[PDB]
Amino acid sequence: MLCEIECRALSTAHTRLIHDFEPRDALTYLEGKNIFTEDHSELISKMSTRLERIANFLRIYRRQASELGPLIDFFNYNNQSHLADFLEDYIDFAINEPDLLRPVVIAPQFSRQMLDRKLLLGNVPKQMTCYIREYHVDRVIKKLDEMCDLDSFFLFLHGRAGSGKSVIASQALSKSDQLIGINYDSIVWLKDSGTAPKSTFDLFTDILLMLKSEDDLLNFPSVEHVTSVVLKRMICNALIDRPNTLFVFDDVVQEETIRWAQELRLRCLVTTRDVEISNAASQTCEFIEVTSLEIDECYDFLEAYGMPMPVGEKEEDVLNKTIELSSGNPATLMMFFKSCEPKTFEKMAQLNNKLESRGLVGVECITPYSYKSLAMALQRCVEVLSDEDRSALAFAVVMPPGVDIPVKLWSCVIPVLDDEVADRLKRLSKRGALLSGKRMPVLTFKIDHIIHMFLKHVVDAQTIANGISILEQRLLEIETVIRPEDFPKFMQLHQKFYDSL
Amino acid sequence: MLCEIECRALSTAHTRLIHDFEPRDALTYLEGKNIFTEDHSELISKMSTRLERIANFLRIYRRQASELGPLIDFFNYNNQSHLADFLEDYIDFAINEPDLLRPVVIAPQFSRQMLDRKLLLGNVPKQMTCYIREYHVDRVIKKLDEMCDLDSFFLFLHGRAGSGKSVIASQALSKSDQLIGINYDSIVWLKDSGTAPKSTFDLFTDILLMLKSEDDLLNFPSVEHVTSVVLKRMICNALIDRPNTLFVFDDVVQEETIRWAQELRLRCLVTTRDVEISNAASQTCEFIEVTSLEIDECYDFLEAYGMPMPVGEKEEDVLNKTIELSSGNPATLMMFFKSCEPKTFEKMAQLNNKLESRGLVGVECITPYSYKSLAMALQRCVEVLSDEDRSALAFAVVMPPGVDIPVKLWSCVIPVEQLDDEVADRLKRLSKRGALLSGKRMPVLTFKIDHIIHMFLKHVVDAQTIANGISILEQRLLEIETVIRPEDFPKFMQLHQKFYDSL
Ligand SMILES: Nc1ncnc2c1ncn2[C@@H]1O[C@H](COP(=O)(O)OP(=O)(O)OP(=O)(O)O)[C@@H](O)[C@H]1O
Ligand SMILES: Nc1ncnc2c1ncn2[C@@H]1O[C@H](COP(=O)(O)OP(=O)(O)OP(=O)(O)O)[C@@H](O)[C@H]1O
Ligand SMILES: [Mg+2]
Ligand SMILES: [Mg+2]
C-alpha cells in the first residue's frame, strides 16, 4: 500500500493523466520492476477505453508498490517528464516541508456546510438570533474543544426548568464553526424526555436511525422488536461510519439514558433539569450550571426584544418587581413580552399584579417553548420526586421567597436531630434546582418567587392554612444580614410577606 | 477446516489484507488448487466492495483447504511477498518455536487505538479511572496469560455481592494491551443474570449474534425458535472465525450457563456471587476470590474520591465506624460518597447513624451500580438459596457482627439424632453461595458475620422473628479482642450484651 500523501499525489495530478498517459506504456516496465502480475498487466492492457486502463492502473498500483518511485522513474523515460516533475515536487513539499494546510479552509463557504448541511442532519434546531448569553455559550464551546480528543465523556448542561438550557446548545453549536468539522466531525441531536421505562430504549432506537442514512430508511425493519443488547451492538456496528460524532440529548430525565451513553462509550452533551443522573456515570463527567438570569443580564435581554428602559425611580422598581417575580427565568420572561401588549410601564405593571394574584397562569402564553406556562413544565419535575421529598417540598410554600433562612427555621413546617431536613433540602436544590445551596455564613437555603407562585396556585388550599399554623406552633417556647437566633421566636419582619395568605 | 493457529494468522495479519489484496487475483489460482467451487469463485468475484470480497474470501477459505499453504504460494506469486512472508513467519513460531510467537510475530503491531475498537465491540464497559485495585486486577491478568494457550477453561471471579467483581474485569481487560491482540484475539462480554430456565439458552442466543458481525443482523432469522442443539452446533459454525476469542460472562447465577460454556469448549471468564456453579465443570477451573476491602485498601479508595483523612483520634474512629459498617464493600461505599453531602467528618457521622438506624436503605443512592442500595441486589442472592438454607440464614441475624464464634454457639438459634454437625454444613454452604460469613478453620471451627451482611437482615426479617431468635438464644444459654471466647464461659454471652442491647 501507499498512504494519504502518496495516494493524494495521484489524486492531485489528475487532469494531467487524463490529457496524456497511456497505461500500456508502463505495463512492460512495471511487470519488470516487480509491481505487477501477468494477469494484472493484460487485465489492464485489454480495456476498451483509457479512462479504464488508467483508473485500473491507479487502483491496482496503490496495492503493489512498496512506495511511489517506479512511476516517476517512468514519466521521465516516456518523454512525459512534465508529469514526473509535478509528482516529484509533491513528494518534496510533504517529506521535506512538514506542513501543507491543516484541517481549515481552501474550499470556503461552510456557511451552508458547517451551518445548514452538517447541522440539519444533526437535527439541531435554529440557534437564537435576538439575544445570546455570552458567558455560558462561550464556556460550553470551551469545555468541548477541551475534550474533542477524549474517547467518550459527559457534558451536563444542568439547570432550572425552562431556564434556557437547550438554547445555549443550539447557539454554542451553531455559532462556532470549529466544533463541527474541526473538533467533531458530525452531530446528532435528540430530545429525551424519557419518562417510561421504554422511552430510554426507544431513544437509542431513533438514534440508530439518526445514524442509518438514506441507506435504507426504506429497509427499516421491525426495529421495534430487537433485544436491548442487539440494538446496542447494532449501533456499535453503525458507529464505524460516524467517528468523532457528537450527541446532544436535549432534556434527559431518566438516568438509564445515561447508563446507555456510557455503555456505548458515547461523546455526548446533555441538557437536564435533574443533575444526579450523573451518578450513573463513572467518567469524565464535567458540568456547567445555568444560573437564574443575573440582574444585569436580564436588563440586556429586555432591550434585546425592544423592551423599554426605566425613566424614573419607582418604575425601574416596577421592573425589579418582574425580575423579582421571574427570579431569573428566560421562559417565564418570554411568556411576558409575548403578553405585554401595549408595552408601557403601565401594562407591564398590570401584569406584575396578574402574577401576584394568578401565579404563572396569569401570563400563560404561546411562547416558542414547548409549554404554555412554566407550570405545565414544572408539573413534571415534581412528579419525579420521591413521595417523601414530594411532601417536604409542597410544604415549603409557606415561606419568605428571596429570603435566606436557617435549617432549623425550616425544620418546623417539614415532615419526618433535624439533620434530615437539611438532607432533603439539598436533594431538592439539585433535583430540578428549586432553592439554594448556601454554606456560610450559616447553612441556609432560599426559595425564589417563580419557584413559588407555582406552588402557591397548586397546593391544596388547606395545606397552606396548615403549614402556617404548624409554623406558629414551634415559633415560641423557652437586608444584607441573615436574621439570627437572638430573635427567632418572631418571623414578624416577614409578617409583611406572610400577610398575603 | 484449519484451526486456532492457522485461523489466528489470518486474524493477526489483517491491517495488511485491508491495505493491499484483491481476492479476485486469487480466485483463478484457487479454483485450480481445488480449494474452491465455481459458484464460490463468482460468488466472491461479483461483490460491490473488497471488504466483502475479502471477508468472504477468508470465511470461505477456512472451510476448503486441508491446510494453509495454497495461500502463501500465492502472495509470493502476486508481487505481494511482503504478505506471504509474515504468514510464513507465523506458521514458524507455532510449529517450530513455541512462545517466541507473542514477543516476535505479534507485538510490533500492538495498537492502543485498536484495543478501544476491539473493546467497544466485545461490549466491554468503560474501565474505572479514579481507583484501581492492584493486587487483584494484576493477579487476574496473570492467570489469563497463563492460559491463553489452553484450549478451553473457566476463570471464576467469585466474590461478595456488589463487592466489585465486574469492575476488575473491565480494568484487567482495558489496562493491559497484551490480553487483547496478543494473548487473545477478540473479546465478547455478556451479563448473564440467568434466573429463568430460558435465560441460559437465550444468553447463548445473543452471543451467537455477538459473533455474527454486520454479516446479517438484517438476515437475523427467527433465532428465537431453534433447538438447544441447533443453536449450539450453529455456534460451533460461527466459531471458525473467532479463534482465540475470550468470553466475559458478567454476573452468572445459573449453573446451566456453565454447563453450556463447557459443552461449547469456551475460553471464558465469569463474575459470580455463587461459587458452586463451578461443580458443573470438570475442567481447568481456577478461581480468584474478591475479599472484603482490606483495612488499608479502603483508606486509599477514600482519598481517591477526594475524601478527607483523620485529623484527630476518635475521628479516624468515626471512620473505622464506616469501614466497620460497610465491612469492606465497594458498592455500599460508593452509595456513601455520592451521599456524603458537605463532606465533613460531621455529615459523615450523621450517616454512620442513619445506618445503624435505617440499614442499607439509609444511603440508597444513584451510584453507578445497577442497583439503588445493596439491599436490592442481595434480595436476589437470597431467593436463590434452598428453602432450608434460607431459614437457617435469616435466623443468624441475632448475632455479634464482626465477632468470631463457635459452631455449637450457633447451633442454638438454628433449625433442623443429636449431633450439630448439620449446622456446621449449612453455614459453609452459605459462606460460599454469595459469601455471607467466614470459613475459619483453626484455632477452632468458627464463623463470623460482617455488618453489611447484617443491616440487610436487620431491616428485612419479620419483626417477631428477631424477638424469637433472641428468646430461643437465652433458652440453651445455661443448664449444667484477639481471643476467641472459650467454653469455660459460654453460659453468658454478656460481653456482647453491649451489641445485643440494640434490639
Ligand atoms: N435568546 C435566548 N437565549 C436563551 N433562552 C431564551 C432566549 N430567548 C428566549 N429564551 C427562553 O427559553 C425558552 C426555551 O428555553 P429552553 O428550551 O432552553 O429551556 P430548558 O431549560 O431547555 O427547558 P427544558 O430542557 O425543560 O425544555 C424560550 O421559549 C424562551 O422562553
Ligand atoms: N474501582 C472502583 N472504583 C469505584 N467504585 C467501585 C470500584 N469497584 C467497584 N465499585 C463500586 O461497585 C459498583 C460496581 O461494582 P461491581 O459491578 O464491581 O460488583 P459485582 O460484584 O460485579 O456485583 P455483580 O456481580 O452483581 O455485578 C460501582 O458502581 C461502585 O459503586
Ligand atoms: Mg428544550
Ligand atoms: Mg455489574
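Quick note: numbers on chain A are straight from Swiss-Prot, i.e. 1-416, 426-487, 521-543, in order.
Going by what the header records, the deposited coordinates were determined by X-ray crystallography, 3.9 Å.
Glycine is no exception: its Cβ is also placed from the backbone N, Cα and C atoms.
Sequence annotations record features per position, and here Swiss-Prot assigns ATP binding site to A:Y131, A:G162, A:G164, A:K165, A:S166, A:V167, A:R273, A:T367, A:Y369 based on experimental evidence. Annotated Mg(2+) binding site per Swiss-Prot: A:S166, in sequence order. Positions annotated as domain 'CARD' by Swiss-Prot, on the basis of sequence analysis: A:1-91. A mutagenesis experiment is reported in Swiss-Prot for this position, A:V230 to D, and the note states: Loss of dimerization without affecting interaction with ced-9, loss of ced-3 activation and severe reduction in the number of cell corpses in embryos in a ced-1 mutant background; when associated with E-233 and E-234. Experimental mutagenesis is annotated in Swiss-Prot for A:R233 to E, with the remark: Severe reduction in the number of cell corpses in embryos in a ced-1 mutant background. Loss of dimerization without affecting interaction with ced-9, loss of ced-3 activation and severe reduction in the number of cell corpses in embryos in a ced-1 mutant background; when associated with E-230 and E-234. Here the residue is the original one, while Swiss-Prot reports the published mutagenesis A:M234 to E with the comment Loss of dimerization without affecting interaction with ced-9, loss of ced-3 activation and severe reduction in the number of cell corpses in embryos in a ced-1 mutant background; when associated with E-230 and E-233. Swiss-Prot documents A:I258 to N as a published mutagenesis change and attaches the note In n1948; no effect on the interaction with mac-1. According to Swiss-Prot, the experimentally introduced change A:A394 to W is described as follows: Reduced interaction with ced-3.
Where Swiss-Prot records a feature, it is marked here on the structure.
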| residue | record | Cβ neighbours (10 Å) |
| --- | --- | --- |
| A:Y131 | ATP binding site | 16 |
| A:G164 | ATP binding site | 24 |
| A:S166 | ATP binding site | 21 |
| A:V230 | mutagenesis position | 18 |
| A:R233 | mutagenesis position | 23 |
| A:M234 | mutagenesis position | 20 |
| A:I258 | mutagenesis position | 29 |
| A:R273 | ATP binding site | 23 |
| A:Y369 | ATP binding site | 20 |
| A:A394 | mutagenesis position | 17 |
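Contact with chain B, taken as any Cβ pair under 8 Å, is found for the recorded positions A:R233, A:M234 out of A:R233, A:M234, A:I258, A:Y369. Summarised by DSSP class, the composition of the domain 'CARD' (A:1-91) is 56 helix, 0 strand, 35 coil.
Separating the Cα atoms of A:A394 (mutagenesis position) and A:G164 (ATP binding site) is a whole-number distance of 24 Å. Selection of the recorded positions A:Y131, A:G164, A:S166, A:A394 by a Cβ distance under 6 Å from ligand 3 yields, in sequence order, A:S166. In the three-state DSSP scheme, A:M234 (mutagenesis position) falls into the helix class. Between the C-alpha atoms of A:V230 (mutagenesis position) and A:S166 (ATP binding site), the distance comes to 31 Å. Across the residues the record lists as binding ATP (A:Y131, A:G162, A:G164, A:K165, A:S166, A:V167, A:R273, A:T367, A:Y369), the two Cα atoms farthest apart are 22 Å from each other. Among the recorded positions A:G164, A:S166, A:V230, the ones whose Cβ sits under 6 Å from an atom of ligand 1 are, in sequence order, A:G164, A:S166. The closest partner of A:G164 (ATP binding site) among the mutagenesis positions, by CA position, is A:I258; the full candidate set was A:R233, A:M234, A:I258. Separating the Cα atoms of A:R233 (mutagenesis position) and A:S166 (ATP binding site) is a whole-number distance of 29 Å. Rounded to a whole value, the Cα-Cα separation of A:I258 (mutagenesis position) and A:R273 (ATP binding site) is 14 Å. Annotated pair A:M234 (mutagenesis position) and A:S166 (ATP binding site), C-alpha to C-alpha distance, rounded: 29 Å.
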